[PDB]
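Scroll down for the structure; my scribbles are underneath it.
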Amino acid sequence: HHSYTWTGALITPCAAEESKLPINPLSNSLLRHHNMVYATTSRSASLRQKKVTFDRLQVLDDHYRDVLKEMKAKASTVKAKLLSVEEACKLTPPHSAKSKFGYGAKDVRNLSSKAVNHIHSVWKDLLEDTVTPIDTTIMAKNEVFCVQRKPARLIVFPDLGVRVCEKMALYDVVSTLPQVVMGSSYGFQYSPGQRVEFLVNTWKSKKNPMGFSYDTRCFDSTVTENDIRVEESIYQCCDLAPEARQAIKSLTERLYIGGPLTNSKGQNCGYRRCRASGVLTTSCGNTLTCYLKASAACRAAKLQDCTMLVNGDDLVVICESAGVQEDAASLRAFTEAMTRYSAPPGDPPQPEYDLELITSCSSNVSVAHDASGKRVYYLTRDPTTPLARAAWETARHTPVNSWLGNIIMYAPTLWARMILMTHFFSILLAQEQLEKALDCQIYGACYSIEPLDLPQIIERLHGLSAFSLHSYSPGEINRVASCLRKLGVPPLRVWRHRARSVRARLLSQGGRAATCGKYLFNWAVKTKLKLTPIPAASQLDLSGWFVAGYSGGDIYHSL
Ligand SMILES: CNC(=O)c1c(-c2ccc(F)cc2)oc2cc(N(C)S(C)(=O)=O)c(-c3ccc4c(n3)-c3cc5c(F)cccc5n3CO4)cc12
C-alpha cells in the first residue's frame, strides 16, 4: 500500500539548473549575505523520493462516514456545467508545458486546428476508455530558499491535452462544489482581508477560544486510493451532464487514483498510487479530504464547537476550550484519529489561546492601527523566503514573479510595503516597465498583472487600511529586523529614504504612476496625505480569482 513505486531511473531536468544565487549590480542593494540563498535542483530529487514514499494504513470509523454522508448531501445540490473546448482553452496559462503531440499553450489559446483536434481526440478517448492509466511527467521543482538545505519538491502532471480535458469536466465542479460542501470553512473563497475577518470573527464567536494548526507530513503521499475514490463520489453527487460523469469517472480511474511516472527524457521512473501534484483536482481534493478527516477527528476527539479553515492541506481548528489540561488531551485524540485516517502530523499540534500565535500557510495574524488609530488585523509571515526569492528575481527574470505575488498577498505588512514595493518600483522606473504586465504565480493559478494596477488591486483585497497602517506590533518589527540582519538586507531606515525618492520619481511621472506614488509610498512621507478610495478599483473584474484555488490546476487569469 505504498505511496510510490520506483525503478531507479533518475528524475531528470528539462533544462540547466542554477543552484547558486545570481549576482546583478542591483543585488547588494537588497541582500548582502548571498551564500544563504540557494535554489533546489533535480540533484536533490532522490532525497524527496525517499521522504514521499511510505505505506499508508487506513481505518475508517463511523465518524468518517457520518461526515461523508453530510458532505454528499450538500454536494447533491450542486449543478455544474461542462466547459466548452474554447472555455477550457482560454483558461490555459500562456507559458504552460507544451504537448508531446506537437502543440503548445499558445496553440491551445488561439484555438489552432492541431491543438483543438487533439483535445477532441483525448476527450473522446476519455469517454470510450475508463481503465488505461494516463501517463504523467515527474519534475523536480526549482524553488529558492534560505539556509537553516531542503531537497527538490516534486510535481506530477499529465500532458497539455489532458489538462484541457480535466478543465472541461471539472473546472465548474472545483469552482462551485467546495463552498457548498464546506461553507465558511473553504479557505480559497476569501481575499486576504476576508480571511483575517473570518478568523477574528470566529475567534470572537467562542466564549473561551482555543485553536491550533494541523499540518500533515507529505499530505499528497497520505492521500490513498479510497480517498481519491471518495472524492469522486462527492463530485458524482452533483447534477452533471452524462458526458461529464463519464469523463470524471475516467479521469479518476486513469489519472487521479494513480498511474505511471516518466521523466523529461522519457524514462519510466516508477508508479504513483497517491495524489498527483499537478492535477486540477489537487487543491480541491486535498481540501475536501482534509476537511472530511479533520471534521471526523473533531467528533472522535469530542472537541467542543469547532469551526475550521481548510486550504488544501493546511488546516486550522478554532474551538471552545474545555480547559488547558482537557484541550491538550482532546488534541492528542484529534492527532490519533487523524493518524488512523492516514494523515499524521509532521510536528505535533499545539493548543493556542491567542489568535496571533497560530501559524498556517507559513502565516499568522497581526495588529497595527489605521490613520484614525483604529486596531486593524492583517495576515503577515516571516519575510525570509519572500526576500530570498526577491533577491533571486532581482538578477534573473522568472516565470513566477514571487515579489509581485508577495506584494498582492502581503500589502498591509511592514516588509512588503517598505522593502518589496520600494525595491521593485525602483527597478520598474529604471527599466520603464511599470506598464509592462507580469505573469505571477500565486499558491496555484497564474495571473497577468500590470504593476500600475497594484493600488486598485490592493484596495479591493485589503482595503484603504493597507496604505494607512502604522504602529505595528513590536514582535512583528523584531521578526523583520532580525530577518534583515540574517540576510544582510539594508535596515528599514534605509528603505524609508529610498521610498521617498521612488515616491517623488513616480509622482513626477503623473497619472497611474503618481497614483502608485501617492498610495503605495504614503507611509514614507512625514507630511502625509489623507487618501480616498480609487475610482478604478470597483471597475476591476476580480471574478474567478477567489472563487477557488488551482494548485497544479494550470489556471490563467488576465485583466
Ligand atoms: C488554513 N489556513 C489558512 O486559511 C491561512 C492562514 C492562517 C490560518 C490560521 C491562522 F491562525 C493564521 C493564518 O493564513 C493564510 C495566508 C494565506 N496567504 C498566502 S494570504 C496572506 O492570504 O495571501 C493563505 C492563502 C492560501 C491560498 C491562496 C491564498 N492565500 C491567496 C491569496 C491571494 C491573493 F491575494 C491574490 C490572488 C490569489 C491569492 N491566493 C490563492 O491561494 C491561506 C492562509
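Numbering starts at 1 and runs along the chain as it is shown here.
How was it done? The header gives X-ray crystallography, 2.8 Å.
Each Cβ is built from the backbone N, Cα and C atoms, and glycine gets one as well.
Sequence annotations record features per position, and here Swiss-Prot assigns Mg(2+) 2 binding site to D215, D313, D314. Long-range Cβ proximity for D314 (Mg(2+) 2 binding site), meaning a same-chain Cβ under 8 A and a gap of 6 or more residues, is found for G187, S213, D215, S360, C361.
All protein chains shown were included, and the count of other CB atoms within 10 Å of the CB of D215 (mutagenesis position) stands at 17. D215 to C, G or N (Swiss-Prot position 2639) appears in Swiss-Prot as a published mutagenesis result, with the remark: Complete loss of RdRp activity.
Experimental mutagenesis is annotated in Swiss-Prot for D220 to G or N (Swiss-Prot position 2644), with the remark: Complete loss of RdRp activity. All protein chains included, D220 (mutagenesis position) registers 21 other Cβ atoms within 10 Å of its own Cβ.
Quoted from Swiss-Prot, the note attached to the mutagenesis of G278 to D, L or R (Swiss-Prot position 2702) states: Complete loss of RdRp activity. In sequence order, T136, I155, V156, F157, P158, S551, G552, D554 are the residues near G278 (mutagenesis position), counting only same-chain partners six or more apart with C-beta under 8 A.
Taking a C-beta cut-off of under 8 Å and a sequence gap of six or more, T281 (mutagenesis position) has these contacts in its own chain: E166, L170, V174, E231, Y256. DSSP assigns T281 (mutagenesis position) to a helical segment in the three-state reduction. Listed in Swiss-Prot as a mutagenesis experiment, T281 to V (Swiss-Prot position 2705) is described as follows: Almost complete loss of RdRp activity.
Around the Cβ of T282 (mutagenesis position), a 10 Å sphere holds 27 further Cβ atoms from the protein chains shown. For the published mutagenesis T282 to C (Swiss-Prot position 2706), Swiss-Prot gives the following note: Almost complete loss of RdRp activity.
Sequence-distant neighbours of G312 (mutagenesis position): residues of the same chain at least 6 apart with a C-beta under 8 Å from its C-beta are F219, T282, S283, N286, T287, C290, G549, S551. As a published mutagenesis entry, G312 to A or C (Swiss-Prot position 2736) appears in Swiss-Prot alongside the note: Almost complete loss of RdRp activity.
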In sequence order, which same-chain residues at least six apart have a C-beta under 8 angstroms from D313 (Mg(2+) 2 binding site)? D215, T216, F219, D220, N286, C290
Which recorded positions out of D220, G278, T281, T282, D313 lie by ligand 1, going by a Cβ under 6 Å? none
Gap check, 5 unmodelled residues between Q148 and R149: Cα-Cα span in Å, rounded to whole number, is 7
Residues other than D215, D313, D314 within 8 Å, Cβ to Cβ centroid, of the Mg(2+) 2 site? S213, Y214, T216, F219, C290, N311, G312, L315, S360, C361
Per DSSP (three-state), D220 (mutagenesis position) is helix
